[PDB]
Amino acid sequence: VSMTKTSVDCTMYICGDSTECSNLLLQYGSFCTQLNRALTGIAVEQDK
Amino acid sequence: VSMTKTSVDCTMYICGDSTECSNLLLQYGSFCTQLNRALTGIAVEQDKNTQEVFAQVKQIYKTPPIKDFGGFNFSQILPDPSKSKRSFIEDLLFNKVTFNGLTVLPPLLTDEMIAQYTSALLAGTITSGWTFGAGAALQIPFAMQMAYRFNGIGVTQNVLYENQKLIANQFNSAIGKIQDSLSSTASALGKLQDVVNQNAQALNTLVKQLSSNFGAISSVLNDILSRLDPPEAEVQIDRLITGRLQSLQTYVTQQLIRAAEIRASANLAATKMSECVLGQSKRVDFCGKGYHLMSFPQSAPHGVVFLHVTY
Amino acid sequence: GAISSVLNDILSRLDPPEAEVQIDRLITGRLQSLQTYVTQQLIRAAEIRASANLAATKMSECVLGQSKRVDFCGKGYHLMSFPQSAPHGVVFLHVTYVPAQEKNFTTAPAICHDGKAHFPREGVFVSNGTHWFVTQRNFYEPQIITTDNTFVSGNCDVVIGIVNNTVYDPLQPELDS
Amino acid sequence: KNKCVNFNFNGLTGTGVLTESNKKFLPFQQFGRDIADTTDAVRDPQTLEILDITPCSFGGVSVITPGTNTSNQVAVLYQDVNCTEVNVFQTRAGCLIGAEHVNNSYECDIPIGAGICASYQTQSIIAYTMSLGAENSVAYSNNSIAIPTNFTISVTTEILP
Amino acid sequence: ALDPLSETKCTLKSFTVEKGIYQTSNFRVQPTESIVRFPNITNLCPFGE
Amino acid sequence: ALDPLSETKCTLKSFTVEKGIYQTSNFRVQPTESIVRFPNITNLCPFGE
């Protein structure tokens, strides 16, 4: 029925505690945010 | 039932009319063509979902001119001949739902034609009942239809004929509450609002990714060609190609995943339209809470609404 | 984007420290191809999994038994299903009961014999313009309306659209005999 | 104006159909973008006038044709393209060249889009509104009923991969 | 490049084409002439002086 | 960065906030000290040699 609700932060996984890394990751744009939308979207779906 | 048919040109998106970009884009093989065949496959599938749900009968059934259905007022569900003939509820369902190579294809079956299929199935359940879904349409009085629908749930036919006026007031009042809830509660169509917004967010997010650099000196191809030489421009342009190419692979991947969700929901609505609407289903809680008598179909933008009459 | 699609050409043409740059492009390019192919197969796996559950549902429900679901087994009232194997699939032969010929008749919710309303127990009352009979909703079979083929309840004043007819009580001619 | 031409303004460049509109930018606003950060309108630097950036007509070129054993006559569809920028019938999906529009509605054989379909009939290709089946005014009343006198055992072929 | 019928044969990779609609190519209106626009050249330098 | 109410607006890109729960940011405990520990400095390397 339900899966393991996981919310992997796109920034911390790719750039773990790094501001220089984060500035490079902003150049990709929604490739970071869109993964958070889906992962947060899955967690809401498992509750449904 | 269906999604927004969006055929994104793989070449125009990655390469904004840049010959140097296209020459490098061809080096990636058929990733460009595969993205087009996937979205082209989706757009054909959204039409199949519309056909399996709405294009269920090969005849356009019409109601008689005299609106005498044994006390059941279907004026709020039948098409309005004065208004794109749609019912008063359908008018609420349509009103309560809100460049760079992204070709938004139209559907095969238009909204004015979707309402005609629903009116055909609606007229069939009213005039023919459960006989037009199995074979030739056999007219039955609606008071007689509901009697055997009561018998299908363990209720003897005498309950209807002895309380035919009761169900008429309950049914007509129940339809009235639906119009009040749809007109008052804007979140009643929240199911379809999430679908059109999800496709809109992915579509808008797809266009916003063109402004992203993906590690390149600039997101615009013309700036790279103007700033750097040809042998140097190919490196930075490649970063935008591989960056924008993976964006389409992401968008196509999400749309394919969402297509499976709408495909499953369309097959669910296809089972309801083919079982719950065309006839009477003994599946408990399949047509919603309560013993299912019949279900009247209603159209909506890229969706379908069922009015499950339950005992 | 590499100098050549063949790995042997890169290793032969370019030096070791320069070959890794061009070989990396073929790796990420061919890896992206596999990630694309596997992503599509996992998606098509969801499509074939749905049709497999439908086929399994349309096997165990339609072949192994009878289903009252409309349009679940072909077109019409389901009688039986004979499955037929196919390459990487299955084909069902949904045998259905399709009414073809029809005729218009006059009916009523009940009949009045002695003031009480007689409802149809299992079937529907019909009329050929001269006499009243009872038959099934899915087959025309004129049967004389008896006390066993009907159901007594209420009176004839409450029922809307009720008519008058004579009910054949089997005790009457048997008692008179 | 009103021509698909490449443009090079003060700060922004691109390709699209230059055309005026009724919009009004602010005195300092020189360019304009849509919700998705795509340039949708600009102000001409020389003349103080607003100019919308309509994209050049683009879309897929679909070919409507019957079977090879039927005939070699075909029709072309320019998706989302007006017939003035390609006897000829303008459809909601695009400009359909090579098909005669017929008022009589027939069954959808070759689904084009937006309720429009085509078929090879008496010979050439025709265009028509998608017919949703044969009209059947079911005779309904509070006393009539249809009971089936005969039936046919039909065997439906359901294919499921 | 003979006729639209042949485009379907090359797109579908089959001589025989079935009754239906098939996407063979894409239509793209090319730019007719590059249009360069810039504000009027005001505040001239004092090179003539 | 004003308040959690504003954090939802820039997250959802909507002025009107709807009823519900929304993830807006990521809590990250910042480091307190700048500890840099190294082995005992006994001898110096002979770069002069």
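Using Swiss-Prot numbers, chain F covers 292-340, in order.
Every residue, even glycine, has its Cβ placed from backbone N, Cα and C.
Feature list (source: Swiss-Prot):
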MUTAGEN   F:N331 to Q  Reduced viral infectivity
VARIANT   F:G339 to H  In strain: Omicron/BA.2.75, Omicron/XBB.1.5, Omicron/EG.5.1
VARIANT   F:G339 to D  In strain: Omicron/BA.1, Omicron/BA.2, Omicron/BA.2.12.1, Omicron/BA.4, Omicron/BA.5, Omicron/BQ.1.1
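The distance from the Cα of F:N331 (mutagenesis position) to the Cα of F:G339 (variant position) comes to 21 Å. All protein chains considered, the CB of F:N331 (mutagenesis position) has 5 other CB atoms within 10 Å. Annotation for F:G339 (variant position): no spatial neighbours, criterion Cβ-Cβ under 8 Å with sequence separation of six or more.
In the three-state DSSP classification, F:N331 (mutagenesis position) falls within coil. Taken residue by residue with DSSP, F:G339 (variant position) is part of neither helix nor strand, so it is coil.
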